[PDB]
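**Q** Just passing along the structure, written as structure tokens.
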Amino acid sequence: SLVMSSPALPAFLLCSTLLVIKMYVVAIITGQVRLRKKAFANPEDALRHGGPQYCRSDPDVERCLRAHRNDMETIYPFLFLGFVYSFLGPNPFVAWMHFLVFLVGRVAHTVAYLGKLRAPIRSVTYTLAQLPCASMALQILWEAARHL
Amino acid sequence: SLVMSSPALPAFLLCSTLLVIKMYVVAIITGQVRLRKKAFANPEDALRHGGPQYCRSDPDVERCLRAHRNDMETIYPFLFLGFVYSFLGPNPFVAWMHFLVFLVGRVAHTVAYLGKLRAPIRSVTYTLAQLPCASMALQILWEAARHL
Amino acid sequence: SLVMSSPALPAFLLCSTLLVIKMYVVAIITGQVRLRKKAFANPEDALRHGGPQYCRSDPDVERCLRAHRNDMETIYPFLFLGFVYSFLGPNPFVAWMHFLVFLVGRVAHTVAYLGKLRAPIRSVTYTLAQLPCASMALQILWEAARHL
Ligand SMILES: CC(C)Oc1ccc(-n2c(C(=O)O)cc3cc(-c4ccc(C(C)(C)C)cc4)ccc32)cc1
Ligand SMILES: CC(C)Oc1ccc(-n2c(C(=O)O)cc3cc(-c4ccc(C(C)(C)C)cc4)ccc32)cc1
Ligand SMILES: CC(C)Oc1ccc(-n2c(C(=O)O)cc3cc(-c4ccc(C(C)(C)C)cc4)ccc32)cc1
Ligand SMILES: CCCCCCCCO[C@@H]1O[C@H](CO)[C@@H](O)[C@H](O)[C@H]1O
Ligand SMILES: CCCCCCCCO[C@@H]1O[C@H](CO)[C@@H](O)[C@H](O)[C@H]1O
Ligand SMILES: CCCCCCCCO[C@@H]1O[C@H](CO)[C@@H](O)[C@H](O)[C@H]1O
Ligand SMILES: N[C@@H](CCC(=O)N[C@@H](CS)C(=O)NCC(=O)O)C(=O)O
Ligand SMILES: N[C@@H](CCC(=O)N[C@@H](CS)C(=O)NCC(=O)O)C(=O)O
Ligand SMILES: N[C@@H](CCC(=O)N[C@@H](CS)C(=O)NCC(=O)O)C(=O)O
């Protein structure tokens, strides 16, 4: 299979796809919270679910949206960087570690965010996960620059 | 051409690029609504377009931003998943159907959102489009896992 | 290296990775502004940094978030379009120009946004950067369609 175009690719695809699914889980949770708290973003939604007064903001809904937004700010760049990095012939174990640190850091981030864990737990998980991203970004820069 | 690296790739690239253009259309509409409703996000914009009182929120602008955000939550993962999935040798017709259901579902979503269609029309289109994404995500998981 | 799979790829990877790093810079700035202005999005953050009254919005924080969001609306599609476009055998110099115009336009956009430059400076930089994206999108459409 084309999944074996590089030794690091399967690990990357496993971690990335799990993270995409993790984002879908955040979307599902957001919808559930909207229904439970009766806090809808649109009048058409509110009118179907009890009346116009339910078109309103809710702190738990806003928190879910923040977690999802932070995912978009971090996981989407990883999908790009990790894919490219997989083809630069990195040491297989080193590549694994980059992907695993990102996966664990990001899952922990969502748990810390939605679970309202004390500071600086969420911030630490964010920083931890950004480290392999910074590392991959620099490696790609060098490889790209040297092939110009 | 490298567009023929896999039988499903041309269909994927057609649908994905149309969806990117569809997002650009949402951005264009957002700008048009800001100008028509005189609702700008920045004081520098407002001062150029009639005065400081026009740095303000507007429900139609907010709706446009929600549609665009929902696109980012769904179309961006599809760009990743669909690209990878194209290289897993899926049945050409089955792959076509995954891409077409996503394309139709997402175009319908934007129409339902910006057109303020009654509930649950928008929600149904969202769910419909997520189905092929879930399907592709699971298929990638199995392929990645089995190549570890 | 696989970075040489197409003549335009190294230039694309250089520009894209610089833009990802530029987004990370926006994230770093956002955090710094939150701390300086004592404007946190979460009560757990606020309580660690001086008290519950510091869970509040701030116009400079909101501006940073807008810049980051606009980046997600524009740079993420470029990561997709530019990657695909690199493999369509475009003229090397023409491809370079597409990538450079996007890079310069987007860096200028962030400077214009965060620097609060007068209108329509930011809007012009946005439009300039979208031009090569529109161009690449259409080229991909034709290539994909003709391979169906
Ligand atoms: C609310 C936002 C805008 O402001 C702040 C957020 C968090 C923090 N904050 C604190 C603190 O005392 O609150 C400690 C702390 C520690 C790390 C860290 C992470 C990874 C490492 C490794 C070992 C993985 C390199 C080492 C340290 C990151 C952030 C940290 C400070 C300000
Ligand atoms: C506002 C948000 C937070 O809350 C809700 C939103 C929508 C819904 N909602 C309703 C309802 O009665 O309002 C019916 C309904 C039906 C589907 C659906 C979609 C695809 C299928 C196929 C056939 C494609 C599998 C089957 C059913 C999805 C959502 C649906 C309920 C709650
Ligand atoms: C706040 C938002 C919602 O509304 C507006 C924002 C900006 C503008 N605005 C104005 C104006 O007078 O304010 C001039 C202007 C000029 C260009 C442009 C860009 C690139 C080119 C090239 C040469 C690169 C093709 C040519 C012209 C774009 C936008 C422009 C108008 C409305
Ligand atoms: C990938 C999805 C991860 C979901 C993690 C949800 C963690 C929720 O965890 C819950 O958080 C509540 C506050 O929100 C607390 O009151 C509960 O003690 C805690 O169990
Ligand atoms: C890809 C871009 C799709 C744009 C779809 C725009 C649909 C707008 O549709 C309009 O919506 C208005 C309410 O907003 C209604 O008053 C009008 O009856 C309806 O024509
Ligand atoms: C990639 C990151 C780009 C950061 C660009 C930051 C530009 C900040 O620039 C500053 O903006 C202030 C208003 O915000 C002005 O008061 C200052 O005159 C100006 O120096
Ligand atoms: N957009 C982010 C930029 C910086 C960032 O990502 N910070 C991390 C660590 S404090 C975070 O978890 N932010 C919470 C969030 O984005 O809602 C923000 O506003 O905080
Ligand atoms: N971020 C979404 C997560 C769930 C979701 O995507 N729901 C669909 C179906 S109800 C939707 O169209 N949401 C509207 C939106 O995202 O603004 C939300 O807040 O609703
Ligand atoms: N989401 C954008 C859509 C249109 C757009 O991207 N406009 C450009 C040029 S005016 C911009 O810089 N918008 C500022 C922003 O997105 O915050 C908006 O709300 O303005």
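Quick note: numbers on chain B are straight from Swiss-Prot, i.e. 5-152, in order.
Structure determined by X-ray crystallography, 1.4 Å.
For all residues, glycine too, the Cβ spot is worked out from N, Cα and C.
So Swiss-Prot has the following annotated:
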{"type": "BINDING", "residues": "B:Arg38, B:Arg73, B:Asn74, B:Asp75, B:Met76, B:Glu77, B:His113, B:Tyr117, B:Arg126, B:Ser127, B:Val128, B:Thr129, B:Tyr130", "note": "glutathione binding site"}
{"type": "MUTAGEN", "residues": "B:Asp49 to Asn", "note": "Loss of prostaglandin-E synthase activity"}
{"type": "MUTAGEN", "residues": "B:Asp49 to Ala", "note": "Loss of prostaglandin-E synthase activity"}
{"type": "MUTAGEN", "residues": "B:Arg67 to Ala", "note": "Loss of prostaglandin-E synthase activity"}
{"type": "MUTAGEN", "residues": "B:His72 to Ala", "note": "Reduces protaglandin-E synthase activity by 70%"}
{"type": "MUTAGEN", "residues": "B:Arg73 to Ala", "note": "Retains partial of protaglandin-E synthase activity"}
{"type": "MUTAGEN", "residues": "B:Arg73 to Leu", "note": "Loss of protaglandin-E synthase activity"}
{"type": "MUTAGEN", "residues": "B:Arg110 to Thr", "note": "Retains 17.8% of protaglandin-E synthase activity"}
{"type": "MUTAGEN", "residues": "B:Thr114 to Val", "note": "Retains 21.3% activity of protaglandin-E synthase activity"}
{"type": "MUTAGEN", "residues": "B:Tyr117 to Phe", "note": "No effect on protaglandin-E synthase activity"}
{"type": "MUTAGEN", "residues": "B:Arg126 to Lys", "note": "Loss of prostaglandin-E synthase activity. Transforms prostaglandin-E synthase activity to prostaglandin-F(2alpha)synthase activity"}
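Give me the structural setting of these features: burial, nearby parts and distances.
**A** Following the DSSP three-state reduction, the secondary structure of B:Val128 (glutathione binding site) is helix.
With a 10 A radius on its CB, B:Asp49 (mutagenesis position) counts 19 other CB atoms from all the protein chains. According to DSSP, B:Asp49 (mutagenesis position) sits within a helical segment.
Under a cutoff of 8 A between CB atoms, and with a sequence separation of 6+ in the same chain, the neighbours of B:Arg67 (mutagenesis position) are B:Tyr117, B:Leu118, B:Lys120.
Note: B:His72 (mutagenesis position) has non-local neighbours B:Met27, B:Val30, B:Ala31, B:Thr34, i.e. same-chain residues 6+ apart with C-beta under 8 A of its own C-beta.
Reduced to three states, the DSSP call for B:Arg73 (mutagenesis position) is helix. Cβ environment of B:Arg73 (mutagenesis position): no same-chain residue six or more positions apart lies under 8 Å away.
According to DSSP, B:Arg110 (mutagenesis position) is assigned to a helical segment.
All protein chains considered, the CB of B:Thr114 (mutagenesis position) has 22 other CB atoms within 10 Å.
DSSP assigns B:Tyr117 (mutagenesis position) to a helix.
Cβ contacts within 10 Å of B:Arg126 (mutagenesis position), excluding its own Cβ and spanning all protein chains shown: 24.
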**Q** Whole-number answer please: how many Å between the C-alpha atoms of B:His113 (glutathione binding site) and B:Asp49 (mutagenesis position)?
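**A** Per the Cα atoms, B:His113 (glutathione binding site) and B:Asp49 (mutagenesis position) stand 30 Å apart.
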**Q** Identify, in sequence order, the recorded positions in B:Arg38, B:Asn74, B:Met76, B:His113, B:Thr114 that approach chain A with a C-beta to C-beta distance under 8 Å; the answer is 'none' if none do.
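**A** Correct list, in sequence order: B:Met76.
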**Q** With 8 Å as the upper Cβ-Cβ limit, not reached, which of the recorded positions B:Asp49, B:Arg67, B:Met76 neighbour chain C?
**A** B:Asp49, B:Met76
**Q** Measure the Cβ-based neighbour count of B:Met76 (glutathione binding site), defined as the other Cβ atoms within 10 Å of its Cβ.
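**A** Other Cβ atoms within 10 Å of B:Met76 (glutathione binding site): 19.
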**Q** According to DSSP, collapsed to three classes, what secondary structure does B:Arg67 (mutagenesis position) have?
**A** helix
**Q** Go through the recorded positions B:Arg38, B:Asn74, B:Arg110, B:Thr114 and pull out the ones with a Cβ less than 6 angstroms from some atom of ligand 5.
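**A** Cβ < 6 Å from ligand 5, in sequence order: B:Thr114.
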**Q** Under 6 Å from ligand 8 by Cβ, which recorded positions from B:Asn74, B:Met76, B:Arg110, B:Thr114, B:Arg126, B:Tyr130?
**A** B:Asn74, B:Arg126, B:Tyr130
